[PDB]
Amino acid sequence: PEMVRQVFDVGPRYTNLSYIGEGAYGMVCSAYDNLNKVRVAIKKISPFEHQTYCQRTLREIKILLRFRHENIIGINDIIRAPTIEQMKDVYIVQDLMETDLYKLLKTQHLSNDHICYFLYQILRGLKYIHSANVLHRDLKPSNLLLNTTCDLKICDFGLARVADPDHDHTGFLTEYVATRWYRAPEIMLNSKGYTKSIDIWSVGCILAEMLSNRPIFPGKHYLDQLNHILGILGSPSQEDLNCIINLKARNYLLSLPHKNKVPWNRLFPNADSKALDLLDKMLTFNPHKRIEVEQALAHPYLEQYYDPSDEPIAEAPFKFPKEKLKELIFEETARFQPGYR
Ligand SMILES: *[C@H]1CC(=O)[C@@H](O)[C@@H](O)CCCc2cc(O)cc(O)c2C(=O)O[C@@H](C)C1
């Protein structure tokens, strides 16, 4: 097999490998697809020693083999050994993009037109995801891929779940859904992250970061995150506190000194006022008052792009030991075997 930095065993269809970045359970390489005559991205996955790794791998494969959308990076091919006995790694082949938004924001200032088009595409893909009754649950700049003409695709469905709003409530300081800087305040207070509003919060964080090239809520550790959120939003209203029935969470908030809201136009003095109006609606403390994806698409900031007939939804929404998970991954990837069927 061809090797990179480890086995990267994708041949002979895929050749001339170059290291790019990293997935969760392995490295990402670009490669030349000798059949389609285009370069592609390939993610190496080694999940089978651990249930949780197997879960995340299987979840993504199940979701992406059903999803088809311009703003979601799909699965082009899956490479693995012909038998469960010989299967150790799994390689997922996807479109080769130019960069991710994390890397881009490290050095490039976005024009307002770029922010608008990027945000439109994030929400257009998110509309499709949410219409399938699925939550991405880890939206962040490094999961947003851009090609050379600034078309955007959402990556990594390994953390996704089927939405379950009726079972979303939990206790205080127990949940860790999403990546810290993009994590909604209710995750720390009373939410398992099973409602669509979790993703809208993350998109609001991404919008703020596109406006200034810095994370808006850069918590330095799990417990610091809520300090940053409340430092900008200010103290929650009585009505929003009354919506938090859990006593530990509500009394924690009641114990805090009053904090003023920081106006968005003072944080972002060069931003488009329509962008800040939408930002405010996405970064609303109360998840029931937070804007939903279809409302966000219809917001005046996005009026140059908004077209509900060109914002498709999913045809087939989702309704609901590692040894069996390995077997399930083997079965779910069978369609890509050369002599599959
Ligand atoms: C996309 C999700 C993922 O694994 C994240 O860690 C991303 O940040 C990794 C991005 C790798 C990458 C980088 C470039 O420049 C281009 C492309 O196409 C990718 C890519 O496709 O990725 C996916 C394999 C994973």
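Chain A is numbered as in Swiss-Prot, which gives 9-13, 15-329, 337-357 for the residues shown.
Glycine is treated like the rest: Cβ placed from N, Cα and C.
Annotation source Swiss-Prot lists domain 'Protein kinase' at 23-311.
Counting every protein chain shown, 12 other Cβ atoms lie within 10 Å of the Cβ of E31 (ATP binding site). The ATP binding site annotation in Swiss-Prot covers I29, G30, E31, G32, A33, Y34, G35, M36, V37, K52, and the record cites experimental evidence as its basis.
The mutagenesis experiment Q117 to A is recorded by Swiss-Prot, whose note states: Reduced affinity for DCC. Strongly reduced affinity for DCC; when associated with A-123. According to its DSSP assignment, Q117 (mutagenesis position) is coil. If you draw a 10 Å sphere around the CB of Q117 (mutagenesis position), it holds 12 other CB atoms from the protein chains shown.
A mutagenesis experiment is reported in Swiss-Prot for this position, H123 to A, and the note states: Reduced affinity for DCC. Strongly reduced affinity for DCC; when associated with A-117. Reduced to three states, the DSSP call for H123 (mutagenesis position) is helix.
Contacts of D147 (active site, proton acceptor) defined by a Cβ separation under 8 A and a same-chain sequence distance of 6+ are given as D165, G167, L168, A187, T188, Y191, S211, in order along the sequence. According to DSSP, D147 (active site, proton acceptor) is assigned to coil rather than to any helix or strand. According to Swiss-Prot, the active site, proton acceptor annotation covers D147.
In three-state terms derived from DSSP, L155 (mutagenesis position) belongs to an extended strand segment. In Swiss-Prot, a mutagenesis experiment is listed as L155 to A, annotated with the note Reduced affinity for DCC.
Sitting within 8 Å of the Cβ centre of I29, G30, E31, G32, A33, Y34, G35, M36, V37, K52, and not among those site residues for ATP, are the Cβ atoms of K53, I54. Of all the recorded positions listed (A33, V37, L155), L155 sits in the most crowded Cβ setting, with the most other Cβ atoms within 10 Å. Checked against ligand 1, the recorded positions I29, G35, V37, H123, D147, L155 give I29, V37 in sequence order as having a Cβ less than 6 Å away from one of its atoms. In sequence order, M36, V37, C38, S39, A50 constitute the residues six or more apart from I29 (ATP binding site) in its chain with CB-CB distances below 8 Å.
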